[PDB]
Amino acid sequence: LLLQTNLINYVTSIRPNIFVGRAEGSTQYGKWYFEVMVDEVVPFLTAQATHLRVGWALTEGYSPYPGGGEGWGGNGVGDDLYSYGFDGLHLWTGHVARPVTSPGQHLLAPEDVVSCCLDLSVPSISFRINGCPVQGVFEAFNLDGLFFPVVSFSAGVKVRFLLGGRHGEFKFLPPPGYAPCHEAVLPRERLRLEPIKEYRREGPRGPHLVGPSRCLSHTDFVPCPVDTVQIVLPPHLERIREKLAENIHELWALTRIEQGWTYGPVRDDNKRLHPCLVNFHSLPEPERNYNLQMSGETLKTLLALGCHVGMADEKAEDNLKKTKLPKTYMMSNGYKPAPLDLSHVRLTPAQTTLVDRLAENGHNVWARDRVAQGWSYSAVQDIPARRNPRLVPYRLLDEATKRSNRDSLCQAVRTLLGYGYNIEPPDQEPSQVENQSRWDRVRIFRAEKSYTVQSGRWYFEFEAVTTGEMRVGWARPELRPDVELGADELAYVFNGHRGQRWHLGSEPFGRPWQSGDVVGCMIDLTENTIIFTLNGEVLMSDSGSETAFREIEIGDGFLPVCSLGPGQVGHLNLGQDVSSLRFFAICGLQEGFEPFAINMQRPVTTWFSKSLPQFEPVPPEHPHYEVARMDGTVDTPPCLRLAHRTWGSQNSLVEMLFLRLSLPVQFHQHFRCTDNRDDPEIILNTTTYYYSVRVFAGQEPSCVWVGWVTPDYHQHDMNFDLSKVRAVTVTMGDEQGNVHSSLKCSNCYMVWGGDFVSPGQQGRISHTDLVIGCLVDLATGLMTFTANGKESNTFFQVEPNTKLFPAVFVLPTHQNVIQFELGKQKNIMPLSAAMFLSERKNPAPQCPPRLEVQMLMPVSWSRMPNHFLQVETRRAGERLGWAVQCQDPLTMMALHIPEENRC
Amino acid sequence: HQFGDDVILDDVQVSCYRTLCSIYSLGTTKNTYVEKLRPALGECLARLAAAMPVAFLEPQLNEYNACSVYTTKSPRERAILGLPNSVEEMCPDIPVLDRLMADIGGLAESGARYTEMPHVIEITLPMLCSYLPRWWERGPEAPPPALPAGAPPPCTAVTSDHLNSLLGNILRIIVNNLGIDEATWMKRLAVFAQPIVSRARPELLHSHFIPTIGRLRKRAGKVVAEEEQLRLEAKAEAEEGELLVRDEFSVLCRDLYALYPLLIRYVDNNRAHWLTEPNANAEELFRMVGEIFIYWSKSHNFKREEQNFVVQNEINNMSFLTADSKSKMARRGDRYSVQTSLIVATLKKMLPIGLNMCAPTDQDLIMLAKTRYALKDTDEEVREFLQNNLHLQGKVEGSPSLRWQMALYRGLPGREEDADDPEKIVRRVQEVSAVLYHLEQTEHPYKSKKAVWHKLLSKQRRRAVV
C-alpha cells in the first residue's frame, strides 16, 4: 500500500552503430557474432551491486531512460522484452532473471570474454563465456526491427567491444557461418560507440538538448524497384533498346580504359583484360545480351516511372557524331571503340532528377536479383561467400558509388536525347514516409513548474545548433506533453525553421535561423508582451510590430520551453551565468530584463516529454471517452461501461484504444504440485477467478481484444493485432542439448474477438452481444477463455508471482463499445476476491472505488536528472577494440509504486 | 527574384542596354519635360541597374562574365544581329565605375548645390545606389562557397570601399544643401541610399555623421529658441512669426527625414559593436539625437511639422524599420503612427547607448532626477539637485539585483573606476533623465480620462445641429 523508497544506481547502455535484421528479400546476412572483454569491475562501488550485462537489443522499443523505470529502476539489457542480456549467471529478458548453467559460474569479472551469437534464421541468441557454452538460449522472439550489440552497466566498469577485423581481434573463433559484426557497418557510416536514444549530451558551453533520433527499419534494406510487369514497349523503342545496350557497353568499357583495362580472352578486374574492350560490334553478341535484360529495363522504366517517351526525331538518330577513343590511350588490339558523341546534348534540371531515380531503380533491380541468388551485404567483399559491399539499397549506398551509377545512367539518358527522342519528366508526386510514430517526433523541454514567473521581465537564450524544426518560447504550467507547441493556448513559441510564431495556430514572424544562431526570448509581464531577438536583433512581424505577442494574461504564469524535432540539437541557456549569455548585453540588459535564473545556486530543473506509453485513469472530462460505473443488480454484476461521447458526429476521434483495470491479480508464489448454487466448500477453497467483457451489439468483435497485460506493457500501436505482441522463449539445457526447461514470456495475454464469430453470410453486427470470459488459476498459472459459455482453444501458462491487469484493446465502431463485467461463475470467485486481501473469502462481486478503467497515454512528463553518468568511449587499438569506461558513481532515491511494479 | 541571370541573357540584354543607354544620355539635355521626368527616370534605371546581369560600368572584366552575350554566343553569330563586336563599345558614353565615383567625389567636396547637379542627384546617384550593391555579392569580398566552383575569376571590381565612399559622398551632398528652401529629392536619396548603408565602415560615424547631425541639433536649438522667444512675449504679431518657425520647423523636419533613415540603418548595424565595447563617439551622438528629441517633445510645432511632412510626402515610415527583416529573407497606423515615427524611432533605437553610460548604482538617481523633470525643472535645476543628493545612489550590498549588474558592468573593457567623478555622474544621469522622462510621455500619453467618449449631447441631438 505505502510507497516504497530506496537508493538505486544509474545504469547506462552503449552500442556500436551496427544494425542487423531479417526481412523478406532483405539484403542483410542472418548470422552475426561479437565479443565483449571485461577489463575492470568494482563489485560494490556503492551499496548496490555493480550492474553489467551484455546482449542484443531491438531498435524499435529498447529506450531505457536514466533514472526510474520498470521494477526498481536501473533498467538495462533484459529489463524489457526488446532486449536479451547475460550477466554471467542469469539470462535477462522482460525484467526477469533466469539462472543459467555454465562451467565455473560467476558474475562477470575482469579478464572474462563474453561471446554473443545472433542467428536470425531461427531466430536464436546464444552466449559463450571464456569459450565454454552457456546452457541457455533466447529463441522465437519478435523480428520487427533491427538488432544491435549492447552493454548495460553501472558506474565502476571497464569493458572493450571486440567486433572483429580492425575493431578488436576475437579471443575465440566465431562459430561457423556467423559473421563478425564489423562487417555490418553501412557504407555511409564509420564504426563508433554511441548512447541509445539520448535526450541530452555534453557540449562546449554546456549541455545540449537532443531531439529524437532518426532510426532505420529492417524494411529499409529490402530493395523495392518499380514494377516492370507491363512489358509493353513501343516498337520504335524496342529496336533502340538493343542499340542502347551497345552504346552503354562502350562508355563503361571506356571508363575501364581510364582505369587501365586492355583486351583479353579473360575478363578480370585485376588483370585488366577484357574481350568486350575492342568495339561495340566487335564485342561478342552473347556478351552484349548479358546487359540486354537490364538495358530493356532502362527504357521500360520511363514508361513505368510515368515519363512520356516517343519518336520525336528520326533524322537525328540517322546522323550523329561518334566519339572515338584516343590513339594514345590505346588498348592492345588496335581498334577504337566509337560511343556516340554527345557533347551537344543538354539536360534540363527536371531531367537531372529523372536520372537520379533511374539510377535508383537500376541499382534496386540488380540488388534484388542478387538477393534471389543468395548475396548479402558485407563491409568486406567475399566473392566465394557471396558477400558484396554494394549489396545495399540505393539510399543507403555511399556517394562515391552513388555518383558513379548516376553518371552511367546520364549517358544512357544522353543517348536517348542524342537520337532526339522526346523525354517528358513526370509530375513528381510527393509522399511522406513517416518512419517514426506520431509521438516520437517532437521532444519538449520545459522548466519545473516551481519556476513559474507571474511578474517581472525575464530573458533567456536558445542556440540553434541545427537548423531544422525546433520551437522556443514561453509556456503555461499546464502544458500538455503530447501537443505541438503553440498549437493550443498553452504556449507562445517561435519556430525558427521557417520563421513562424505559434499560439493557437501559426502566423509568419521573423526569419529562419542558421547554425549557431541564438534566439533571445524575452517576456515582459509588466507590459504583457513577448519579444524574440535573433543574434541580438529584434524580430518583427509583417508589420512594424516589435513584439511577437501582446495582451497576454498572466494567469498562472509562464515557463521557458523548447521543442526539438527528429535529429535536432539545441542549447538552452537560462542565464545562471550572466557572463555566458552572448546577446543579453546587446539587447535586453538596458531594457531592464533579467536572466531567468540570475540568482540561483543550482541549475534550473527541467522536465522533458518522455514518449514511453503509460496507463493513466480516463479523465472525467475526456471529450470522446466516457466510463460509467454500473451498480450490481439482481441479475447483473457490477460493471464498468465504456461509451464514445462523440461517435458519428463531426471531429469524432476513432483510433485504437488500450484499456486496463487499475489493479492487478498476483499469481501465488508457489504452484500446486502436478439451480446454479455455489458449493460452499468448493467456493471457499478455489483459486480460480473470473471476469468477463461484454462487446455490445454494433461494436465489431473483429476490433476487440480481451485478456490480460503485465505491468510492463508500453505498446501504443495503432495497427495492433496479436502478431505485434512481444514474445520470447527462454530454453535451458544440459551439457549436450537435452532441453529441460522452455519458458514462454510475454506482456499481453489476449484473445481476438474475431475468433468467436461464425463465418455467416452477413449480419456480423449480431443481435446478441459477445461476452468473452477470462479465467485465471492463481495456484497453477493457467489461463483459459470462454466465447459465449463455450471453452476456447487458446490458453496461457505463466510463472509464479506474475501480475496481470484485466485489459481490453478495442477500436470503437459504436457508441456503446465494451463493458467490464466484474462478476463470477459457479464455484469461481470474482476478481474482487483476488485484488483485495480483505475479500479473499467473499464470493459476492464488488467494484470498489479504487478499481477503475485506465487508458494508455503515449506521452508523459518526466524529470531530467540533475547529473548524468560520465561514460568515456574510445578506440583502444586495432586488436584491443573499442573501450567503454565509467568510474564516478551516481545514485538517486527511487519511489516505487508496488501494484504497478514501476519506480 | 534574381531573374537577371536567366531572363536578360542574349537579346533582351541588348534591348535594355539600349533602354539604359538612352535614358542616361539625357545628361547633356536641359528641358522642362526632363525636369519633371527625372524622378520617373531616376527610379527607372535604378531598378534597371539592379536587374542588368552585365557589369556595364566595368567593361574590363566581362571575359569572366558568363551571363553576357560575349560568352554565351559565338563570334560567328552576334554579327548577323547588329553589334559593334566589342562589349566596351556597347554604350561608350557611360563613364567607368572608377571614373563615375571620382566624378561625384570631387562634386560633393566642392560644395555645389542641387541646381548644378540635377542629373547627378536625380539619375546618376540612384543607379550607383543600385549598381554597387548588385556587384558586391558577385565580386571580391563575397563569402564564396566556391570549393568546387572557385576556378572562374571574379568579373567585377566592387568592394566595401566603393560602397562606403559613395555613402559618405551622398551624406556630403545633403549637408551642402542642408539649409535651402525647397528640396523634394532628399526623401528620394533617403530611399535610395538605404541599400548601400549596409556596408558602411565604423570610421564613417566620426567623420561624417557626428558633424552633420550636430549641425541639425544646433539648427533645431536655434529655432526652438526663437519659438520660446515668441511665446514668452505674447502678441497678435506672434502669428506673423509663428509661420516663420513653422517654415523653419518644416525645413528641419525635411532635413531630419533626409538623414535619419540613414542613421537608423547605420545604428542597427553598429549597436552590437557599441555595447559590447563602449564607444565615446556613439555616446556623443546619443546626446546629439537626444537633445533634438526633447525639443520635439517640448515644442508643439515640431510635433505637427513632423506629422505634416509624413502625410503630405507619403513617407512609409514602415519600410525604414522593416528593411532588415526583409533583407534577411524573412493596418492600425499604416498611414502614420507616433510609435513608428522616425524621431522617436531613432531614440528608442539609440537609448541603449545612453543607458550604457550610467552604472546601475545610478538607478536611484534616474528615478530621482525624473521626478524633478516631471515637476518642470530645467537642466540646471536637476544638476544642483543631483549634486547635493550624491549619497542616495544605490548600495550593492543592500540589493541582490545590483550584485550581478555591477559585476557585468565592471567586466566591460572600457570601464575605469576614475570615470565615477562627481561631475561625470551628475552629467550622465541628467542627460538620460531628460530622455526617459519625455519618452514615457509618448508611449503612455496618459491623455485618457481627460476626453473619453462622452456623448455629451450628440447621440440624441445630432439631428438638431445638422
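Shown for chain A, in order and in Swiss-Prot numbering: 631-1304, 1419-1647.
If you check the header, you will see the structure was determined by electron microscopy, 2.9 Å.
Every residue, even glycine, has its Cβ placed from backbone N, Cα and C.
For A:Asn760 (mutagenesis position), the count of additional Cβ atoms within 10 Å of its Cβ stands at 14 [all protein chains shown]. Quoted from Swiss-Prot for the published mutagenesis A:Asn760 to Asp: Impairs interaction with FKBP1A.
The domain 'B30.2/SPRY 2' feature in Swiss-Prot is assigned to A:1014-1209.
In Swiss-Prot, the entry for mutagenesis A:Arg1044 to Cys states: Decreases protein stability. The structure shown retains the original residue. Taking a C-beta cut-off of under 8 angstroms and a sequence separation of 6 or more, A:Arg1044 (mutagenesis position) has the following same-chain neighbours: A:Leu972, A:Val975, A:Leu977. In the three-state DSSP scheme, A:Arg1044 (mutagenesis position) is classed as helix.
In the three-state DSSP scheme, A:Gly1050 (mutagenesis position) is classed as coil. Applying an 8 A CB threshold to same-chain residues 6+ apart, the list for A:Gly1050 (mutagenesis position) reads A:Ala942, A:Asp943, A:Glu944, A:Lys945, A:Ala946, A:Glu947. Experimental mutagenesis at this site is recorded by Swiss-Prot as A:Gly1050 to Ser, annotated: Decreases protein stability.
Counting Cβ atoms from all protein chains shown, A:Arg1076 (mutagenesis position) has 24 others lying within 10 Å of its own Cβ. According to DSSP, A:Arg1076 (mutagenesis position) sits within a strand segment. Under the heading of mutagenesis, Swiss-Prot lists A:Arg1076 to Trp and annotates it as follows: Decreases protein stability.
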Rounded inter-Cα distance in Å - A:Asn760 (mutagenesis position), A:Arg1076 (mutagenesis position): 48
Secondary-structure category, per DSSP, in which A:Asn760 (mutagenesis position) falls: coil
